[PDB]
Amino acid sequence: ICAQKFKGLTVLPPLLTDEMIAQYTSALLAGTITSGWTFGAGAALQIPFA
Amino acid sequence: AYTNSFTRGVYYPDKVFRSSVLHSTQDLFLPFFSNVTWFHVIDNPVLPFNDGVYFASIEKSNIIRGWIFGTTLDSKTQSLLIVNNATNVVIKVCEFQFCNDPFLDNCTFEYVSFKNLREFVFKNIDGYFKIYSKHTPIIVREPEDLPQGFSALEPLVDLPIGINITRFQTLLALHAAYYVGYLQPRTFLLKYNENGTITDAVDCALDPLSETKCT
Amino acid sequence: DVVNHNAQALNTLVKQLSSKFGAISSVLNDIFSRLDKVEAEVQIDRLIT
Amino acid sequence: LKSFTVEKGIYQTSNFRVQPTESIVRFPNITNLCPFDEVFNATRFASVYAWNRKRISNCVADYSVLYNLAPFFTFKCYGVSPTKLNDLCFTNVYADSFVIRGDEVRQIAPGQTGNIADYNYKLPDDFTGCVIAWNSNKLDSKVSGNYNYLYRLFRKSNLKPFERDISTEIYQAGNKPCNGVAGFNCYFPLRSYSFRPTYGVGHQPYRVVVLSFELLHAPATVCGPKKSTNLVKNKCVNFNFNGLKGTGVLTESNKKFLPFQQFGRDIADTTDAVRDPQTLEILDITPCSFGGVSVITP
Amino acid sequence: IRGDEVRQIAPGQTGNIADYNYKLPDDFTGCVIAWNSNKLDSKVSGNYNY
Ligand SMILES: *[C@@H]1O[C@H](CO)[C@@H](O[C@@H]2O[C@H](CO)[C@@H](O)[C@H](O)[C@H]2NC(C)=O)[C@H](O)[C@H]1NC(C)=O
Ligand SMILES: *[C@@H]1O[C@H](CO)[C@@H](O)[C@H](O)[C@H]1NC(C)=O
Ligand SMILES: *[C@@H]1O[C@H](CO)[C@@H](O)[C@H](O)[C@H]1NC(C)=O
Ligand SMILES: *[C@@H]1O[C@H](CO)[C@@H](O)[C@H](O)[C@H]1NC(C)=O
Ligand SMILES: *[C@@H]1O[C@H](CO)[C@@H](O)[C@H](O)[C@H]1NC(C)=O
Ligand SMILES: *[C@@H]1O[C@H](CO)[C@@H](O)[C@H](O)[C@H]1NC(C)=O
């Protein structure tokens, strides 16, 4: 990495970090479990999982 | 008498420090598992030089003192003579045979400067005689066969003699065995470690597995 | 493979500098120190291209 | 952006680089002027098969004296530039000083073909050096010819480069055996041109000196006249190590160099570690500090 | 010009002539014409005017 860094070759960091990606996936999975298909169409509507 | 060459014949092709790298080179190397001639000191026949000689000597009393090179070797043309008497190294290009010493065996350039295994590579390229040397303490139970292992030969001597050399002959101390192998133009893959020492080499012209390794 | 395709490409792009591209050397400081500018531009145009 | 109005966002601009502060020149401390007088200003120049290879090492080769030398004029060079010849360091220099016919002076060059270039003195194709010639008709040409210089017009094979052949035995020019007896198709090999001042300018004798350099990754013994400065570490400086120029930071390193090794190379085959020629110390070369610059604007 | 120093009359050249009395630029676009002086300048027992 340092040998290619000395040659003008660099790597920019991503805008979204892994914590923010995990927060997105946690929000999606929590909304899916607690509301089903409703939070993809509008406001999340609670419903029992059975 | 013949025996196996094993993985010997690896020398540094350049004087550049490289560390932790697989470097591919193309030079006159000794091929892996080639078939080296074995002589035992009782025996110094005249041998052809080809394009290079790997000379290995297993000794403890230093019976071999040097070599004589040349084409005709009968005071008709140039003849390189290298003698070491454990004090000074004498390198001459004199045409005279001069086979007189305490031990039984024009000058345009003169240069004065079983527990032991001495490995040498002699090659004559573009009028330059290159001598590569290595010495190691190894104890072997039988000197009938060449010892198995890997060794790197550091460059020692470069001479601008410019002499056509086709035959050579070793010299003995009289009042211990040696092996002769011939070099071939080969592509090699050398592994420079953290120390910069060539710890392993792959001959690209040995088998399809090593050809795949080189590609 | 997404990791390796970028790592191998960067390693190859580093390894392209050792190519001479028909010039006498791959070191531009060596070319400038060992030649005049008139043929040094000719030797260095190949490396640049 | 090549515009006078700039929209909002982040725009990448030109990079920043730390410029060098000082300049370091470091050469080995050889203080002996090089004996070019023994090669050029010699009273007698040897023959072709008197292959006198003068070895030059541990010199300070000032080429201005050779350039302003009275007899020798032509200064042809292959591989190096003559104006740069006072700025480089060579491991060893080899000089060959002969007298040759002026017709075959053009044969003293790589890739040439002729009697001289085949059987007398052949240069390799990768020859990096210089050829110097003077029309020696005023001195090396005598009345009724000078027979000290010998030429072998016929031989078994061409010579390999930088080799000599002083054998005086009779070569069988024809297919018939000769048995060491001179005669038809059994001529003496070493003939002569017998240079005279009355000859034509093409056939006049010429004193030629060929200087062959050795530009390797080896310790240097011959160096041009240049004054070495002090060593500055841990600072972005320009440097000149034995004719190797660069710009960077020289740091102390723990690299275990072999005693025959001088320079170190990385994966990209650039110089990464050098050996200081005065005091045997290993120095790592790091490029100076840099990076990208971005402009965040509304 | 001294005949050995005539070869300095070119861009990018060093020597006494180019360093101390007459230097050509590196962007030079023109012509150089050389003719042997012989009897015109070099005379018996030398000429001191150069
Ligand atoms: C170096 O010596 C060898 C040995 O004599 C030369 O090989 C001979 O070359 C001639 C010329 O064609 C042949 O007729 C012979 O058959 C070759 N072999 C022998 C054993 O004589 C070789 O040419 C020499 N090389 C140089 C550059 O002089
Ligand atoms: C070497 O050659 C001999 C024949 O002279 C043969 O018997 C022997 O097997 C060969 N050894 C190798 C390793 O090829
Ligand atoms: C070895 O040879 C050199 C050169 O001939 C000579 O000076 C020296 O005395 C010799 N040493 C012995 C121990 O014979
Ligand atoms: C030594 O070289 C010269 C070269 O001119 C030659 O005449 C002489 O015969 C050579 N010596 C011997 C013993 O052959
Ligand atoms: C060489 O190897 C030894 C042990 O393997 C190590 O201590 C030393 O630092 C190495 N030299 C280098 C990396 O220059
Ligand atoms: C000259 O170089 C030698 C080589 O090691 C060194 O020991 C010595 O100190 C140097 N002398 C000066 C004055 O730099």
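Residue numbering in chain C adheres to Swiss-Prot, whereby the residues present occupy positions 950-998 in order.
Looks like electron microscopy, 3.5 Å, at least that's what the header says.
Each residue, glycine too, has its Cβ placed from N, Cα and C.
As a natural variant entry, C:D950 to N appears in Swiss-Prot alongside the note: In strain: Delta/B.1.617.2, Mu/B.1.621. Quoted from Swiss-Prot, the note on natural variant C:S982 to A is: In strain: Alpha/B.1.1.7.
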Entry from the variant positions list C:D950, C:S982 having the most other CB atoms no farther than 10 A: C:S982
Spatial separation of C:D950 (variant position) from C:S982 (variant position) - C-alpha basis, Å: 44
Assigned element (helix, strand, coil) containing C:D950 (variant position), judged by DSSP: coil
